[PDB]
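As structure tokens, the structure follows; a few thoughts come after it.
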2 protein chains.
Amino acid sequence: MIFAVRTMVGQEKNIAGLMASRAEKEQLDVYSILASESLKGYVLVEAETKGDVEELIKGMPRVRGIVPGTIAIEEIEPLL
Amino acid sequence: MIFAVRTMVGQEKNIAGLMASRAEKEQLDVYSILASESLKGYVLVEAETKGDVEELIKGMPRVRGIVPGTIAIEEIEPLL
């Protein structure tokens, strides 16, 4: 599933970097990460479960939470 | 411009994490980063110049280099 993680605007790359580090370190089932200045205040994360992402972002400063529901891949390209 | 950085297969997320950290730390003009297990051996990087990406990946273990030319955004979605 693709999830949108809501972040402070401008912290997208910083949080994506922290996510990638934590995902491999904690061996979370996180498959893809997208950060872009063109997508303000969101980091897109492909993961097996919502639980994976909840654990991924736990205690992360400047992360607000996960957008309810999932993101269809079709939503992504136009936003970029 | 969008660049494809060629990596060792399986190190895509690890390198993306290192990239995000280095980009903000060195204040490189790197705008977007995409890593995905679905895209084997490549990390996609949006940057102002090729120079930015060359500096981004400098001395990075498990990075082979930059794919010649640039990537049209249309190439991205089908590969995912």
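Determined by X-ray crystallography, 2.0 Å, according to the entry header.
Each residue, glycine too, has its Cβ placed from N, Cα and C.
If you check Swiss-Prot, you get these features:
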| type | residues | note |
| --- | --- | --- |
| MUTAGEN | A:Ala4 to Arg | Abrogates binding to RNAP. Decreases elongation activity |
| MUTAGEN | A:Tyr42 to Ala | Abrogates binding to RNAP. Decreases elongation activity |
| MUTAGEN | A:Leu44 to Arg | Abrogates binding to RNAP. Decreases elongation activity |
| MUTAGEN | A:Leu44 to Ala | Can still bind RNAP, but with a decreased affinity. Does not affect elongation activity |
Pairwise CA distance, A:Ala4 (mutagenesis position) versus A:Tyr42 (mutagenesis position), rounded so that it is a whole Å: 6
Other CB atoms within 10 A, centred on A:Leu44 (mutagenesis position): 23
For A:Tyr42 (mutagenesis position): intrachain residues, at least 6 apart, with Cβ closer than 8 Å: A:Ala4, A:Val5, A:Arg6, A:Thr7, A:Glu12, A:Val67
For A:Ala4 (mutagenesis position), the number of other Cβ atoms found within 10 Å of its own Cβ: 22
